[PDB]
Amino acid sequence: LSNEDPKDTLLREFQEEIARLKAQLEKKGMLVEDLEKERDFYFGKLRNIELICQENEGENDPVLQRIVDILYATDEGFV
Amino acid sequence: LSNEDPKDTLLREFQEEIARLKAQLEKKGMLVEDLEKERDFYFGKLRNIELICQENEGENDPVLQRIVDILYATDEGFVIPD
Ligand SMILES: [Mg+2]
């Protein structure tokens, strides 16, 4: 059991908790940035595949139409 | 100005700051989960597309080959189709 004034104990502990929370926020911010990069990466692939379907008359090609259906599905387009 | 002990003032203000930071951390956690769901949504579409390319393996379809090239690309950015 400490001999310190409890108010002094808590002022120190609360400042340590504030610092810890700020550090956790920085860590979660970097996770967000990583996830934005991965999300952008996969969306960029979908966009590039859409451009291929557009260049190659996807609406006149039955296999490409099924890929187009996935591109524009509001769910994952699973069949 | 108040007659409050400055230590009592800071004990209250520090706990208010802790509560605000915990709320910010919850919000960032929600953003992480939103981004994971969006990323998984797009990955699932790409996986479904790859299965259609797999189904057509043996046809030598050059448009499907260009799609597979995108699926397995390592670089970011737009690819202008030919
Ligand atoms: Mg052409």
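All residue numbers here begin at 1 and follow the chain in the order shown.
According to its header, this structure was worked out by X-ray crystallography, 1.6 Å.
Cβ atoms here come from the backbone N, Cα and C positions, even for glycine.
For B:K45 (mutagenesis position), applying a Cβ distance below 8 Å and a minimum sequence separation of six or more within one chain yields no residues. Classification of B:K45 (mutagenesis position) by DSSP places it within a helix. Per Swiss-Prot, mutagenesis B:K45 to R (Swiss-Prot position 220) is noted as: Abolished acetylation by KAT2B/PCAF, impairing kinetochore-microtubule interactions during mitosis.
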